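Take a look at this one; I'll ask things after.
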Amino acid sequence: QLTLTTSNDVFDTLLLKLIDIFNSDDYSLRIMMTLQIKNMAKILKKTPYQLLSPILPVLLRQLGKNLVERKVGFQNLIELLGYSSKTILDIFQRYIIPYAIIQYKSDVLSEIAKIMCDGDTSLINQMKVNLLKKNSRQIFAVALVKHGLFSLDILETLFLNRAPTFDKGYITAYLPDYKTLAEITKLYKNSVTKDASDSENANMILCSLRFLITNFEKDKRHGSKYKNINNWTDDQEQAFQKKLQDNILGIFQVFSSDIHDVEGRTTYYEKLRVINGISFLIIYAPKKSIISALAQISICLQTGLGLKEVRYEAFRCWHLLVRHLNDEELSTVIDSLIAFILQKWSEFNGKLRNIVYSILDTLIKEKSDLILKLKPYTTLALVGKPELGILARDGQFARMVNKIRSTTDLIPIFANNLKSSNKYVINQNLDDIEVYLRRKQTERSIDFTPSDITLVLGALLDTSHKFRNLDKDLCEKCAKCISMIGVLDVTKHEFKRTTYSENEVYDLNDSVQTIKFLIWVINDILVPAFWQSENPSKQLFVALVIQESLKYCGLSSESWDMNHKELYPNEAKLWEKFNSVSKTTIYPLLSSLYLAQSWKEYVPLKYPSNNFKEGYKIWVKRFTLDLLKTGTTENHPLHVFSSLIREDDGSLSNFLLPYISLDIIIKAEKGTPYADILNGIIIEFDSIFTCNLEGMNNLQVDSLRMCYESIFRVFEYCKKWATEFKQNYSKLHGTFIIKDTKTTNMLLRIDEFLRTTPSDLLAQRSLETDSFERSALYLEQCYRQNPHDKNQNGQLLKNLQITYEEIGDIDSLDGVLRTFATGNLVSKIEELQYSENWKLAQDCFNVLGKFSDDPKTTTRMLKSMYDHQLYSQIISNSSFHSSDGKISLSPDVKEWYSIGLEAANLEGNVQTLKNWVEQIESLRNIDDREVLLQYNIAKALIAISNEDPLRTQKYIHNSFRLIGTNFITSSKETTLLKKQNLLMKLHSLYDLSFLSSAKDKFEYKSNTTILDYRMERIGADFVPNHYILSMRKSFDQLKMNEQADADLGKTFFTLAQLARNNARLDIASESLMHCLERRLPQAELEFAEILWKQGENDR
Amino acid sequence: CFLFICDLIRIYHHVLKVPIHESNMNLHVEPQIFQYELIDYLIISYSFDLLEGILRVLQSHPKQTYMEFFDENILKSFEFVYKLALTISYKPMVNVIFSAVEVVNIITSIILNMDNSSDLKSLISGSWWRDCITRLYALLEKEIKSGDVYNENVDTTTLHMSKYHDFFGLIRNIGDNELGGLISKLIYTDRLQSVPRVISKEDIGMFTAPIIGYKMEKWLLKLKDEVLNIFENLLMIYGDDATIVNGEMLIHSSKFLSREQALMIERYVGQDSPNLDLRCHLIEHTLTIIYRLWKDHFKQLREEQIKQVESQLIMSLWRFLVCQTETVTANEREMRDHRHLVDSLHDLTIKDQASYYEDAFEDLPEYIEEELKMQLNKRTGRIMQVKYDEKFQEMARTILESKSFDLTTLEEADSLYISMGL
């Protein structure tokens, strides 16, 4: 229990101190140590193997010196670990064979062979020579550092007497291997105590690097002079610096292989000594080698920070990195750990907080160029956490803080930070946005320009749509930030809409546009994915693809960028189209040697075997992978991209799916199997569309929506590519658009590809997707191509009018309801509910809906009441009150209960709202996504009437969770006209939290003035204004303060004069009458305008 | 009635089969209702309590007529419901664990106390016991800690008594009965209805006392006393060797003895909890579960299995033989000063028993409190972990020193004896 109080370094030292008194050969000490080690292992909820395995590379390493004498100590250690003597021996063969080989001649290798193969009737020689060939890299490593054997014949002879069956000296030319260089530099022990013994092995591994790389074929044999350090002349230092950086990205590839250990091959001792190797290469290497592979060690140190026991060494390795490197080439990596500092600060002990203080004071004194003006988010984020305490440490840094906040517009650097990948920076951006907007509300000058706030709103919508099935919490706080933004005016605020643009059209046949496609796909999505990768294997695969794309573009194998060539204008003007934030990261790996084919375990599956029963991201990755490896054949430049989609999140697969499918289209006259796999994906699209879609809950249908969208994308890309191909084919190649009857045979296959799985079924599977404009497009296509003289216009139109009545457009809905659809009179009644005589249609629906023959003619009445704000008339309906209560579990009554809860919220009455949730909570398993939102808002209001602030905050946070995971969708695709129905609910969820968060009237009045400020960004449309004022109304009459009642009269007066300016004085009168029990001195004037708009002038 | 309650529990199959951990996207946006969960928790707990009640009224019948109760279907149905209760992969309901092991106690206790014991034993397979005893081993190695009984924490290692089923039950009063008001508030009481009255689930919980945690530890320590008590019974049933008295009652019981001596000495001495004595009764009981396994059942204590626990067996015997030194107590004056430090709660207990509840404890004639200042002294010795009872010293002596098996050599044994004196 002295060890239980310690942490990562001292803990591992004290465990070795536990074991070297475990083997003290005193019997009492041995049994007491077995007992305490086992109880310590169980009270840490571990086994003794996974307690002592982080020091088993150290403990039994010196037992390679004494494995013949201390057989009983090794036997005690293997009975403590609970494994066999072989099982810990083939997994820790990496650590003791580099010492058991190189020692004195009477080897312990015979016993390690006697255990590593059972019985001498199994032959020890071949197993001995293949274990000696198994870890020969570490043997070379220890031979070069721990003894200084810089003579190759010494290595050869000291092998061949330990194994005479060893192949032709050593396994030849494997000394300048990347793995041997990595295992050399992993043995750089480093501490704050720079000792002479710590400089000795530092110089030894530096001189072994000098032996291995700069002159190997010159100096295979004569290497005894390299053991000296200072005989290294300046004739050979720059040749060493040249040969080091053709030989540094692969040793970081080996480092990336053995940090992110995928099969559980090793513990974190490997990770500690990889971080030691990174630290050695940060100190002892030229600067151009470290500017080069910075994005290797970034996501090596990220995995070091992520794992718990290797955090301190990785912070110290960053501290080494942050000062051996300049200001501007540090911007690429500073966000990912300033986020880790600010988001994982709480569990840091004293030592980790001291080393992070030593990060930050170094970063703010000597490298304030990065922190202040190169990216000012990294200082405002550190100021934004008061638990850290930046400003008291310097004091003069506060002089820079209190002017760097003002002069830097902060919105677009929240915008391009929310498109990141790792969860730490997009929790810090959310925690900074919810404090930024909270400051800007009280500051009353958040910008709404007719630096746009709609940029960060679109970023937040895309962030919440990205994480709909992963980490509900950041979608919660993301939707809370969207609510803090509020409803934008839909007129003067719009998203980016990069649709009429360069528009992703690239011919994959000509060279001049294929190179433009590759430079575009490198610039916009491969360069960001190169930095923001999670595991380093994905970053290596992105590096491979982004290298081979440069190799196809004629930039890699020859080198020209040093400007000493200059006879390459065709390559320089090509290179200039890269931007600098991609240029700096694409420059090193022109000459790199990434090669990760890894083939012949592929098994191409035939197509209609569907992948739907696993997920969407399973399906699109497997389908894209089944396509592009069966239709490219290693010369077309989309072949390398297959290395990305065994670790994709589904985004890059969905990106490349139209391009690879369109390149499979142009393979003609079936002939080859390239059109045989086309017939596979036609029936795979048939498997997508003609599916069941019932019998499954609300997540397999969500995956089916995504499977719809991913292959609507390929249809519009085939159509777009074919039309631009016709356009530029008739533009440049002649003018008369017909030629040669063979590119016409290309253009016919898209035409049967856009007429297969045909319409009446694109529209059927797209209107349920909620892309209502796309469904309207396919419905009009299957109006024109369908012979519309015939009578298919009955089943065509019962959903065609649905595709207009929530698209926003009325003037075609009113035009289709009165043209070729005039059979039934009820259809003529449904024209009235959009044309100013809506109440003439309401009371017709009230008696059509009181026939009790259909379930849907009731919900037509309820939706028509809700669309015309008749909330009090919804909650008084007899469709719910049979006598007092409602019916059981809900086939279609969920569509009724949603409207009922929402109207019960919008009229604030605790009795009609408090017994509605008595009926909701009598149900068993509420599946409906839409009921539970208004339920949670209802119980927020019921708790807010019980003067209970934390409970109503709890239920409003439930509402934000449900909106951020379920209701919310993708930005940059939809309008703002369809997001607005959700933004009004979010804007009404924020003001309930903002009016509940008050203790007395002094801040309650200030909250109401801030909400009146929030009623100025709202626009002037009637529906969101009436919704938000109805929710402040429902707050102010469930909390029976007298100041809330004085607020309530103001809300009713604003509802009244809102509704009489919007030609809806039906409710302006019955809202102004609430201002007469209070007897305001102003309602005598307001009733005059209500009388005026009604039509009576003289009164 | 037994067969009906067993297949009644297999009807309510899903109450004892909620998973350990839920989805990360298991959104808790839901009406959060407790009334149906309260009903089927009451159904399962009253059903298991009724199984215990059936078997204890069957235990009270004359001892010639047990075969009118038992057949194949009784034991198959209880085998199913016992695998259901003492779960492995699902969230444990502790209410049914008490009753499900007390049923096994009643079964072993009547196999010991019937004349035609063969018919029960020939009716029971070996697989029934070797599926029972492994779940008892998995129950005996769980942790009992006051500060996180009523917490929801890591699975299958802490007996924890969930917040959402905290009521009494039909035999024994097991929690503080926090869900007893909700049984009354499950109906409208002025109305004739079928659906339940709505009980909000997150209204419960409101911080005053961790004494509730101490008495729930008291029940869980009696539960472990129960488990190793039915171990003690089925040593006596299967006095001859079988599949089940098979040497793993050295492994699991010596792990238990060694750890509950270890964290007693490291953690509990001077912690003024009521549950110390019972916790140092468990060790004092399980030594005997070692001891009669050592003396009377050595024919199956296999040599490979003894060395799996040779650490813990020898160390646990050593922590009894260390008490033969006894340079701590030796008098009366400082022992009562020690029991002010470790055992003041039992002074409160014996004064409340003496002034209210014990007929012998008034007009104490200076021979009945000179037994009290013998037995409080040996109690506080047995709590202070130095000076246990002499009989348990002898039982621990005649395992290590005795030559039925060479645990230690003669030069390894005196290395243990020098760490006392000797």
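Here Swiss-Prot sets the residue numbers for chain A, with the shown residues being 633-1082, 1089-1737 in order.
We read in the header that electron microscopy, 2.8 Å was used to get this structure.
Positions of Cβ are set from backbone N, Cα and C atoms, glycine also.
Got these off Swiss-Prot a minute ago, pasting:
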type: MUTAGEN; residues: A:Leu781 to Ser; note: In MEC1-101; impairs both the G1/S and intra-S damage checkpoints but not the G2/M damage checkpoint; when associated with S-225 and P-552
type: MUTAGEN; residues: A:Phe1179 to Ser; note: In MEC1-100; impairs both the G1/S and intra-S damage checkpoints but not the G2/M damage checkpoint; when associated with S-1700
type: MUTAGEN; residues: A:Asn1700 to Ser; note: In MEC1-100; impairs both the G1/S and intra-S damage checkpoints but not the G2/M damage checkpoint; when associated with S-1179
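Have a look at these and tell me how they're positioned relative to everything else.
Secondary structure at A:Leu781 (mutagenesis position), as computed by DSSP, is coil. In sequence order, A:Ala775, A:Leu787, A:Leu790 make up the list of same-chain residues 6 or more apart from A:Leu781 (mutagenesis position) whose Cβ falls under 8 Å from its Cβ.
Taking a C-beta cut-off of under 8 Å and a sequence gap of six or more, A:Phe1179 (mutagenesis position) has these contacts in its own chain: A:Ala1234, A:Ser1281, A:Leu1282, A:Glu1285.
Secondary structure at A:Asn1700 (mutagenesis position), as computed by DSSP, is coil. Under 8 Å, Cβ to Cβ, and six or more positions away along its own chain, A:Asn1700 (mutagenesis position) finds A:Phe1660.
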